[PDB]
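Enquirer: Before we start, here is the structure in question, set down as structure tokens.
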Amino acid sequence: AXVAX
Amino acid sequence: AXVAX
Amino acid sequence: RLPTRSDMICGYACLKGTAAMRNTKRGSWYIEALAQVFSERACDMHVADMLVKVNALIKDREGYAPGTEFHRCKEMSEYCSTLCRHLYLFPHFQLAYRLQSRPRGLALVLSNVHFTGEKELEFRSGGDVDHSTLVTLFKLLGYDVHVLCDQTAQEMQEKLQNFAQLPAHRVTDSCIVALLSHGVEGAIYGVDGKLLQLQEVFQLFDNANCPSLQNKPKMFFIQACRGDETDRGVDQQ
Amino acid sequence: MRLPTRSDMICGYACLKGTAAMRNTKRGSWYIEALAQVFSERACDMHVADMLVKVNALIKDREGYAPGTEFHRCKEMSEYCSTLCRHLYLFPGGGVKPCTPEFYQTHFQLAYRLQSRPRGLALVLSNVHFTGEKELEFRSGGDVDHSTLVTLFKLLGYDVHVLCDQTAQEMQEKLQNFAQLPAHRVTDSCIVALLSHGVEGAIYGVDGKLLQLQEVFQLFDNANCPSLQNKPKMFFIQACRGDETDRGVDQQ
């Protein structure tokens with residue numbers, strides 16, 4: 001559900 | 001009278 | 001007479017060296033908190049204080065994704081400011097910047113979400129949520145919102161220079177720019193994998209290249225990574 | 001509930017990334033003179049970040065007076081960076097103008113707890129005499145800045161530690177010892193003040209070696225300084241961030 005920028 | 005850091 | 005750069009404030013999704021979190025459904029942690037704070041509190045709280053409430057929310061959030069390296073991870077936003085007065089947006093008049101024109105200023109929202117694969121940069125899922133959220137917020141706060149999606153580093157520099165030079169700034173009281181992309185420390189990616197230095201972006205708005213915004217607040221929100229690692233956090237003693 | 005690795009810091013800088021700071025050989029740094037004026041005058045009723053806005057104001061207006069020379073009518077711009085999550089009121093009880101008791105009663109609940117005695121430990125670290133292979137000159141007026149801050153932070157309620165003329169190693173080793181002092185467990189805030197030459201992102205020791213400012217802030221973060229977790233930590237950095245003079249800009 002989390003993803004990084 | 002003014003000197004840089 | 002004036003310094004080269006002044007009356008600017010910049011909010012960052014994350015700290016130097018660290019990376020910013022995004023929720024593939026909801027969007028970035030930072031834009032979500034930023035929009036929530038500004039909506040409720042812009043009537044009675046200036047921008048600097050408001051980015052402190054946003055810092056407060058970001059510091060309390062943690063990641064939820066059991067299995068991955070992102071489970072329970074953390075994030076810290078920050079803002080850096082050369083304002084010389086309170087920034088009340090006024091959707092107190094005396095010790096704060098004039099912010100009375102209609103529109104309140106021009107605002108630019110520049111999302112890079114889809115990447116042409118020249119480097120190894122992933123689809124920013126949730127990026128569409130960030131973008132919509134900022135355009136409505138800025139339109140609700142009284143701003144003429146320009147938008148720009150999926151640009152190269154060259155296109156970004158060139159159109160950000162266009163935006164800075166518009167005649168409309170002569171007659172408005174403030175300005176807003178929001179950049180959402182992949183990034184590194186001090187720079188963000190165009191969709192072609194090439195970088196744009198944030199210093200150059202800020203330069204195009206300073207007192208020497210953008211005299212029409214002299215002595216008026218300029219407001220930058222930057223949603224990009226500033227590093228390659230994740231923050232696992234610390235426990236509380 | 002857990003914490004990010006770094007949070008609750010405010011950093012005040014004398015000059016902007018790439019620019020340089022001006023110092024008066026007699027009256028001290030523009031930034032320090034302004035900081036001590038505003039803090040001394042307004043701690044009673046204005047919180048530190050708003051206070052740093054007022055310092056920006058003064059610095060934006062100041063311009064250099066040195067006829068003949070390359071520094072005449074030059075400008076400078078301070079700034080500050082914040083990961084604070086609450087107002088930071090120093091609630092002075094004396095020394096400087098104190099806050100009223102009504103002021104505390106209305107502002108205390110939305111602000112960092114700032115009630116201990118001392119309010120915190122404070123470290124003031126000045127390098128004025130440089131003796132190395134780099135072209136680093138004597139920081140005339142650096143002594144006024146030093147005693148201004150020492151007196152300022154005492155008046156505001158801080159147990160003031162001082163350090164003079166250190167090498168980059170000694171500042172790393174001694175900033176770390178300061179960060180690990182056991183008094184931080186019971187005090188309510190913290191103040192570090194670094195006055196030296198420097199470049200973007202680092203400051204020089206008297207040996208002409210560099211201490212990266214990211215290592216300094218790291219020594220006080222949540223992972224290395226558990227006793228200051230959730231406590232506000234102030235840094236004031238008087239050092240150049242470049243080597244270019246700002247000639248200023250006419251007001252259209």
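Don't overthink the numbers, they just go from 1 along the chain as shown.
Positions of Cβ are set from backbone N, Cα and C atoms, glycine also.
Below are the features listed in Swiss-Prot for this protein:
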- D:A14 to T (Swiss-Prot position 369): Loss of function (MUTAGEN)
- D:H197: active site (ACT_SITE)
- D:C240 to S (Swiss-Prot position 320): Loss of function (MUTAGEN)
- D:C240: active site (ACT_SITE)
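What does the local environment look like for each feature on the list?
Expert: Just so you know, the Cβ of D:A14 (mutagenesis position) picks up 30 other Cβ atoms within 10 Å once every protein chain is counted. DSSP assigns D:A14 (mutagenesis position) to coil in the three-state reduction, outside any helix or strand.
Of all the Cβ atoms in the protein chains shown, 24 others lie within 10 Å of the Cβ of D:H197 (active site).
Sequence-distant contacts of D:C240 (mutagenesis position), defined as residues of its own chain at least six apart whose C-beta falls under 8 angstroms from its C-beta, comprise D:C15, D:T19, D:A20, D:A21, D:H197, D:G198, D:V199.
In the three-state DSSP scheme, D:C240 (mutagenesis position) is classed as coil.
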Enquirer: Per DSSP, to which secondary structure element type does D:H197 (active site) belong, with helix, strand and coil as the options?
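Expert: Looking at the DSSP assignment, D:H197 (active site) belongs to neither helix nor strand, so coil.
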